Amino acid sequence: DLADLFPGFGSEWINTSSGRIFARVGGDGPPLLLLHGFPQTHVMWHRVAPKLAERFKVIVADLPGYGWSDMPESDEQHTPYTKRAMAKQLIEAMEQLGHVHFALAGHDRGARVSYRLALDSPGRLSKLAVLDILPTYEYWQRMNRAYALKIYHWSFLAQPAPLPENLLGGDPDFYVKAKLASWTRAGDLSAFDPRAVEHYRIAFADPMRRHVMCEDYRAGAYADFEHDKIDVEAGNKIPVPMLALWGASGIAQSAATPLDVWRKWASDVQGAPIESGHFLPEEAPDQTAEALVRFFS
Amino acid sequence: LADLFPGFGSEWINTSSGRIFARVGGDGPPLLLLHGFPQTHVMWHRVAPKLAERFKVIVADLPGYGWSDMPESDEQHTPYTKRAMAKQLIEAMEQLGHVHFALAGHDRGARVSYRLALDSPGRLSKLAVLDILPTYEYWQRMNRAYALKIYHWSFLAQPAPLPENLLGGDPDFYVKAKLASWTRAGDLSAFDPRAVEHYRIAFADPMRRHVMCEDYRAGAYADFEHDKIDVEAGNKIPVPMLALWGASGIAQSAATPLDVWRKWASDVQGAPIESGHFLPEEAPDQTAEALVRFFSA
């Protein structure tokens, strides 16, 4: 049914106190954890991970609740799907592999986990790359008509259950494909490997998975924002060297010039636009992989 | 479907953009009542009889809603802009010989109404708007909190067929969700079940759903643009106007409603009513009294 898009990568079920993290593991060298985002799974890295795996031990993990990772029971505060909790869970996952100090690149929701990880537990990270995000606080702070329309899903998926769940159930295949297409530069699915789209489609076809994603966005509207707010107000800066990459046609470039933004959040950040929409590792895999190898090595 | 306007006639009013359905009852000065989303003219069924004691009450389905015809939309959502709807309702009233009339609108209908009053103030003797602020003001107040409260403004404005496709899986759920969510009580108890059935049946038609999305698309784009021009040009509604809003309704979450309306209207009085959004159904007596009082001098 589902293609193995990481030939030569192992498949690891990593136990944590909140459930298993699924990961493809390949390469040797310094550990590098890659976190996908919405509405994707770890397979979104399938075009860049082998290039990284030439120099790193590449752990391509499904976020908690996403893909084949277990889905911790949520609660009224969406706690396990807050980026703080996912970061803690991924730290615990990496510790199971003996990686207490690792490189981390995240895209989309995974990048939100990543920078929250960097804020909460900066000692865990050698270097951080975030792909096509600004901090969640910044999206919400920038919230206006234009951004509301553009990232409407931030407020739609954060509606109380079961409203988005029921609506997403109305046409899940359409919805996941629409998100994938609409955030690319092409506007269609041609930038993706069909076998990868199949992964995303099958994950999205599971109502429980969709519920988790809504939990993630609910956390994104509530606790994640509050956690970020604390850092902005404390002036807490990420001290880990970081790379901010963004799609010239991506989500982050609209709200505010991402490097300028991330510079408010990180003491040591470099940035570059990648000629792509949101899905940098799939729309622009060579460019993305090059940037990441250059930065991480 | 129940007749909720005993003794009211039924008019199909031809206009250049399609027929307007209306119930017509009473005698006296003409008073046009316009409903909003996701409702039809029947939302007035608790207040129209009281109004019909004093006015010729025309209870119209908005263009595209209820039993009114649905003009085909276009890429700018033109027929569902409030400007176009207002012109179409002016034409409808002219068909009845009403070239100068009182107007009370709720929700989208209220947006038609204030746009009517900006565009064609000579058509109105007095204007009442229920539980809205101008579209511009909602968008201008679109921060995190408000983006979450009226997420549907940005969700339903997403390009077709995204909201249509999600709404089609279980239309009943969404219409009942919206009816319930915007009431004070948070359920359907405020509504006459016969009225709910009207709303549900209207919502069950995919074309009607599409029109509603077109309305919201217009609300995100052209309506906003039209408003923006007026507010930036300092154009104010010169028609004496009543702004009623629900203490627990939508308008008051964005801002203090009379303060906002005083920026849009030279002659505005306002009162809150203990109600959620659906003033004529949640608080019919209070609504009906406020409207009778206002339109009666």
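Here chain B follows Swiss-Prot for its numbers: 4-300, in order, are the residues you see.
If you check the header, you will see the structure was determined by X-ray crystallography, 1.7 Å.
Quick reminder: no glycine exception, Cβ is built from N, Cα and C everywhere.
The feature domain 'AB hydrolase-1' is assigned by Swiss-Prot to B:32-270, with sequence analysis given as support.
Under a cutoff of 8 A between CB atoms, and with a sequence separation of 6+ in the same chain, the neighbours of B:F40 (mutagenesis position) are B:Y68, B:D110, B:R111, B:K181, B:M215, B:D218, B:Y219. Swiss-Prot gives this note for the published mutagenesis B:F40 to A: Reduced catalytic rate. Minor effect on substrate affinity.
Every protein chain considered, the tally of other Cβ atoms within 10 Å of the Cβ of B:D110 (mutagenesis position) stands at 26. Under DSSP, B:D110 (mutagenesis position) is assigned to coil, being neither helix nor strand in the three-state scheme. According to Swiss-Prot, the experimentally introduced change B:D110 to N is described as follows: Loss of enzyme activity.
Annotation source Swiss-Prot lists active site, nucleophile at B:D110.
Here Swiss-Prot flags B:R111, B:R114, B:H155, B:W156, B:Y219 as fluoroacetate binding site. Neighbour list (B:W156 (mutagenesis position), Cβ cut-off 8 Å, at least 6 residues apart, same chain): B:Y141, B:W142, B:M145, B:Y219, B:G222, B:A223. The secondary structure of B:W156 (mutagenesis position), as reduced to three states from DSSP, is helical.
Proximity of B:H155 (mutagenesis position) to non-local residues of its own chain (separation of 6 or more, Cβ distance below 8 Å) is seen for B:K181, B:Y219, given in sequence order. Here the residue is the original one, while Swiss-Prot reports the published mutagenesis B:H155 to N with the comment Reduced catalytic rate with fluoroacetate, but increased catalytic rate with chloroacetate. Minor effect on substrate affinity.
Among the mutagenesis entries in Swiss-Prot is B:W156 to H, noted as: Reduced catalytic rate. Reduced substrate affinity.
Annotation of the mutagenesis experiment B:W185 to F in Swiss-Prot: Reduced catalytic rate. Minor effect on substrate affinity. The DSSP secondary structure for B:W185 (mutagenesis position) is coil. Listed in sequence order, B:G252, B:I253, B:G279, B:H280, B:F281 are the same-chain residues at least 6 apart in sequence whose CB falls under 8 Å from the CB of B:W185 (mutagenesis position).
For the mutagenesis result B:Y219 to F, the note given in Swiss-Prot is Reduced catalytic rate. Minor effect on substrate affinity.
For the mutagenesis experiment B:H280 to N, the note given by Swiss-Prot reads: Abolishes hydrolysis of covalent reaction intermediate. All protein chains shown were included, and the count of other CB atoms within 10 Å of the CB of B:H280 (mutagenesis position) stands at 26.
According to Swiss-Prot, the feature active site, proton acceptor maps to B:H280.
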For B:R114 (fluoroacetate binding site), which residues in the same chain are close in space, meaning a Cβ under 8 Å from its Cβ, but six or more apart along the sequence? B:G39, B:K85, B:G108, B:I135, B:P137, B:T138, B:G222, B:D226
Counting across all protein chains, other CB atoms within 10 angstroms of the CB of B:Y219 (mutagenesis position) number 23
Cβ within 8 Å of the fluoroacetate site centroid (B:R111, B:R114, B:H155, B:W156, B:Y219 excluded): which residues? B:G39, B:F40, B:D110, B:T138, B:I153, B:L159, B:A160, B:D218, B:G222
